[PDB]
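> Let me begin by handing over the structure; questions about it come next.
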Amino acid sequence: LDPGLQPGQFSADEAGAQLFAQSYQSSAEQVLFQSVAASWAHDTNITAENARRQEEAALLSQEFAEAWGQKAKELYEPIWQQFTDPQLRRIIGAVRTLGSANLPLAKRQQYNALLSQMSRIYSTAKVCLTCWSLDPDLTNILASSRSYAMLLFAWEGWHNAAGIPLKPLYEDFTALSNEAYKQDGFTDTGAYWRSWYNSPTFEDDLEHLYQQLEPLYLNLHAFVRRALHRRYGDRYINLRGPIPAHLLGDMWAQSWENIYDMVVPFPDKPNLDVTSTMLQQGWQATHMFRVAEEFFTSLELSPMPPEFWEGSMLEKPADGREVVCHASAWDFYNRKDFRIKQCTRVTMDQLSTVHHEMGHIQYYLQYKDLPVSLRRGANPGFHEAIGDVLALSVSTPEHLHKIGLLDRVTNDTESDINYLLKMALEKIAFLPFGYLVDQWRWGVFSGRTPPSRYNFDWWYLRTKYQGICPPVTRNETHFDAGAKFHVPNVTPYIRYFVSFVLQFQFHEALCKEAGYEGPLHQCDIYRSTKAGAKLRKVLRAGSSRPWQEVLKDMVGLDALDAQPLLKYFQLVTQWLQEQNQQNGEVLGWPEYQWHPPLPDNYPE
Ligand SMILES: *[C@@H]1O[C@H](CO[C@@H]2O[C@@H](C)[C@@H](O)[C@@H](O)[C@@H]2O)[C@@H](O[C@@H]2O[C@H](CO)[C@@H](O[C@@H]3O[C@H](CO)[C@@H](O)[C@H](O)[C@@H]3O)[C@H](O)[C@H]2NC(C)=O)[C@H](O)[C@H]1NC(C)=O
Ligand SMILES: C[C@H](N[C@@H](CCc1ccccc1)C(=O)O)C(=O)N1Cc2ccccc2C[C@H]1C(=O)O
Ligand SMILES: *[C@@H]1O[C@H](CO)[C@@H](O[C@@H]2O[C@H](CO)[C@@H](O)[C@H](O)[C@H]2NC(C)=O)[C@H](O)[C@H]1NC(C)=O
Ligand SMILES: *[C@@H]1O[C@H](CO[C@@H]2O[C@@H](C)[C@@H](O)[C@@H](O)[C@@H]2O)[C@@H](O)[C@H](O)[C@H]1NC(C)=O
Ligand SMILES: [Cl-]
Ligand code: NA
Ligand SMILES: [Zn+2]
C-alpha cells in the first residue's frame, strides 16, 4: 500500500475521528477511482489483460480497507457508537467493516478471480446453432418471437450456456464470502446484506407487504395465462397449472410488458406501446438519453455533465470488442466522472431502462460533495427507485403525446384499463421475482440450500411465487439461478422489490407536491419545480440519515407501504377480478407438478 494511502496516527477521540475520516476520504477517492476505472476498462472491453488489471485493483482496495479498517478499530472501537456526530458514526461504522479484506491474501486472490471469471462467463456466454448473444439477440427473441420452439431454444440455450459452467465457481464464492463476513460478526453474507435496512423486522415487513400484493399478482397471472391458452392451446398451457417460463416476453419471466399485444383488452384505443413510432421516427440511443435528461432538468435537477457524454458507452460497440451489456450507472468517486454503460436498443421498455439508469447518475450528481462513505442511497431501494419514479410520469399517454410518441389522447375508462394493465405487466408481474431472488440467496448463504439443492430450491421458489415452470426438465447439473446477471455479479436483489413499493410511495408524494388533483396513474410531474425540490432533498441526503426519517420527511410515513401501489392500480385490480370470475378462472396453480411436453420436432 503506497505510503500516501496508509493511515497515520489520530487521537483516540471524536475530534481525531473527524481528522481520520477526512484523511480516509482523501485516500479512499484515489483507491475507488482506480478500482472503478479498471472495472470500466474491463466491462467496456473484456480481455484477459483488462481482467488481470481489475483483479489487481481489487487487491489494492482490499489492502486499503484492511489498513484503515484495522486502524479505525484500534483508535475508535470503544467510542464510535457514542460519537455526537451521527454522520461520523455512520462513516466509522462503514470503515471498520472489512468484508473480503478479512480474507488472507491467498483467499483474497481466489475471491477476486472468482468474481472476475463468473462475470466473464455470464457476459460472454452465447447460444450457437453463428452464435446469438443475450443482448441483443436472445432478448429480442424472448420479447417478440411467438413460436413456442424458438422461444424454448433461446430459453434453454441461455440457461444451459450461462448457468452450467457457473456452478462450481458460485459454490466457492459462497464459502469465501461467508468466511469474510463472519469475521465482521455476521452469521453469513445474507445477514450482512439484510443489515443495510437497519430494521429488526425486515423479513417480516417484506412478507406482510407481499401478502397485500399477492392477490393482484394472482389475478394478473390468471388473466395472462388465459390469453396464452387462446394462442398456444391446451397442450402447452394448463389453465390450472404454472405458466411455461419462456412465454412471458422476458428471459426470466420477470416482467411481461412485451406480451402486451396479446392481452390488451381494448385494442382500438391508442396503441400504448410506442416502439414502432420510435423506430418510424428514427430514434437513436442518444435521443433516448437526451429526452430522459430533459425530464430531469424540467424538475430543476442537474443535467448530465460533459464527462458523462464524453465517457459513456450508450450503444453496443460494433468494433471487435466484447462488453458487459447489462445496463449500469457508474460513480468514479472523483466528483467529476459519471457514466452509463448500456447496449441501448430502440424500444419503449429501454426508454424506461434509460430513465432507471439516469436516476442512479442523478443521485451520484446530488450527493457527490458528501463524504465518500455516505455516497449511497438512504437504502439501496431508494437508489433503484429514483429513475423509475420519473418513468411513471413519462409513460402516461398524456406525456407520451407531449413528446411526440402518441398522436391521439383519450381519457376514458377503456384507455385507463389498457394503460393500467400495461403497467401491471411491467410492475405487478415483477413483484414475486423481486422478492424470491434473495430468498434463494439468503438460503444459500445460511447453508439451508447446499450446492446439491441449488436448482431444486430455485424452482421451488420460482413456482411458489411466480407460478411458472421450466419448459424442459431441469436437474442439479443445471444452475438456472446463475443465468440471471445479479447472481454471478454478486449484486443484491431485494432492493428491487423495495424499489417497486417505494416508487409508488414517492410518486404519490411528488404528485401531491406538484398540485396534481386527478387519479394517481394519470399524474405527470414534468416541469414541476416543487416536485423537483422535494426529490432533490432526498438525493442530496445520501446515506447521511436513517432511511426511515428521510422517507417520513418525503412522504409523511417512516415505513414501506403498499397502499400507494394498490391505489395506483385499484381500477385494474377490480376489473381483472371481475374478468377472472366471469371467465371461471382458477386463481393460482393447484396443478403445481405440471410441466409442458417437448415439441415433436425438437430441437431440430
Ligand atoms: C381524466 O378524467 C378524470 C375524470 O374527470 C371527471 O369526470 C369526467 C367524466 C369529466 O366530467 C371531468 O370534468 C371530471 O372532472 C380527471 O380526474 C378528475 O380531475 C379533477 C382535477 O383535474 C379532480 O378534481 C379536483 O377535486 C378536488 C377535490 O377532490 C378539488 O380540490 C380540485 O379543485 C379539483 O376540482 C377530480 O377529482 C378527478 N376525478 C376523478 C374521477 O378522480 C382526470 O384529471 C383526467 N385526466 C387527465 C390526464 O386530464
Ligand atoms: C437494468 C438494471 N441493471 C442494474 C445494474 C446493477 C449493477 C450493480 C453493480 C455492478 C454492475 C451492475 C441496475 O442499474 O440496478 C437491473 O438489473 N434491474 C433494474 C430494473 C428495472 C426495471 C425493472 C426491474 C429491474 C430489476 C433489475 C433487472 O433488470 O433485473
Ligand atoms: C481493449 O483492451 C486492450 C488491452 O487489454 C487494448 O490494447 C492495448 O492498446 C494499447 C494502445 O493501442 C497498446 O499500446 C497495447 O499494447 C494494447 N495491449 C494489448 C495487450 O493488446 C485495446 O486498445 C482496448 N480496445 C479498445 C477499443 O479500447
Ligand atoms: C441432467 O439433464 C441433462 C440433459 O437432459 C435433461 O434430462 C433429460 C432426461 C431430458 O429430460 C432433457 O429434456 C433434460 O434437459 C442430462 O444430460 C444429464 O445427465 C442429467 N442428469 C445429471 C445428473 O446431470
Ligand atoms: Cl439490497
Ligand atoms: Na422488457
Ligand atoms: Zn438500478
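Residue numbering for chain A follows Swiss-Prot, covering 30-158, 164-638 in order.
Any Cβ shown, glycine's included, is placed from N, Cα and C.
Taken from Swiss-Prot, the feature chloride 1 binding site covers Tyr231, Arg529. Among the features that Swiss-Prot reports, Zn(2+) 1 binding site is placed at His390, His394, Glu418, with the record citing experimental evidence. In Swiss-Prot, a mutagenesis experiment is listed as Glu391 to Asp, annotated with the note Abolished peptidase activity, leading to increased levels of amyloid-beta; when associated with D-989. What Swiss-Prot records for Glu391 is active site, proton acceptor 1, and it gives experimental evidence as the kind of evidence. What Swiss-Prot notes for the published mutagenesis of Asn445 to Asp is this: In Ndom123456 mutant; abolished dipeptidyl carboxypeptidase activity; when associated with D-318 and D-445. In Ndom1234569 mutant; does not affect dipeptidyl carboxypeptidase activity; when associated with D-318. Listed in Swiss-Prot is the mutagenesis experiment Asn509 to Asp, annotated as follows: In Ndom123456 mutant; abolished dipeptidyl carboxypeptidase activity; when associated with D-318 and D-445. Residues or ranges marked as active site, proton donor 1 in Swiss-Prot (evidence: sequence analysis): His520. According to Swiss-Prot, the experimentally introduced change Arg529 to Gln is described as follows: Abolished dependence to chloride, leading to reduced peptidyl dipeptidase activity.
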> On a count of neighbouring CB atoms within 10 A, which of the mutagenesis positions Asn445, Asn509 is highest?
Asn445
> Tell me the coarse DSSP state (helix, strand, coil) of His520 (active site, proton donor 1).
coil
> Measure the gap for me: Cα of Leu158 to Cα of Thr164, whole Å, across the 5 residues nobody built.
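Cα separation at the break: 6 Å.
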> I'd like the number of other C-beta atoms within 10 A of the C-beta of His390 (Zn(2+) 1 binding site), please.
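Result for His390 (Zn(2+) 1 binding site): 23 other Cβ atoms within 10 Å.
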> Can you tell which of the recorded positions (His394, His520, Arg529) has the fewest other C-beta atoms within 10 angstroms of its C-beta?
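Comparing Cβ neighbour counts within 10 Å for the recorded positions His394, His520, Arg529 gives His520.
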> Three-state secondary structure of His394 (Zn(2+) 1 binding site) from DSSP?
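The residue in question, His394 (Zn(2+) 1 binding site), is helix (DSSP, three-state).
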> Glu418 (Zn(2+) 1 binding site): which of the recorded positions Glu391, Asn445, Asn509, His520, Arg529 have a C-alpha within 10 angstroms of it?
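Cα filter at 10 Å returns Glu391, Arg529.
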> Which of the recorded positions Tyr231, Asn445, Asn509, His520, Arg529 has its Cα closest in space to the Cα of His390 (Zn(2+) 1 binding site)?
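Looking at Cα distances from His390 (Zn(2+) 1 binding site), the smallest one goes to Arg529.
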> Give the sequence-ordered set of same-chain residues, not counting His390, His394, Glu418, with Cβ within 8 Å of the centre of the Cβ atoms defining the Zn(2+) 1 site.
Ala363, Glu391, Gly393, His417, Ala419, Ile420, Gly421, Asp422, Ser533
> About how far apart, in whole Å, are the alpha carbons (Cα) of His520 (active site, proton donor 1) and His394 (Zn(2+) 1 binding site)?
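Approximately 17 Å lies between the Cα of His520 (active site, proton donor 1) and that of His394 (Zn(2+) 1 binding site).
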> Same-chain residues six or more away whose CB lies under 8 A from the CB of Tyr231 (chloride 1 binding site)?
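Residues satisfying the criterion: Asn413, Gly415, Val532, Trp581.
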> Return the count of C-beta atoms lying within 10 angstroms of the C-beta of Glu391 (mutagenesis position), excluding that atom itself.
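Summing over all protein chains shown, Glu391 (mutagenesis position) has 23 other Cβ atoms within 10 Å.
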> Using C-alpha positions only, work out which of the mutagenesis positions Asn445, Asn509, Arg529 is nearest to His394 (Zn(2+) 1 binding site).
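Comparing Cα positions, the candidate nearest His394 (Zn(2+) 1 binding site) turns out to be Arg529.
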> Compare the C-alpha of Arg529 (mutagenesis position) with the C-alpha of each of the mutagenesis positions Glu391, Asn445, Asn509, and give the closest one.
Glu391
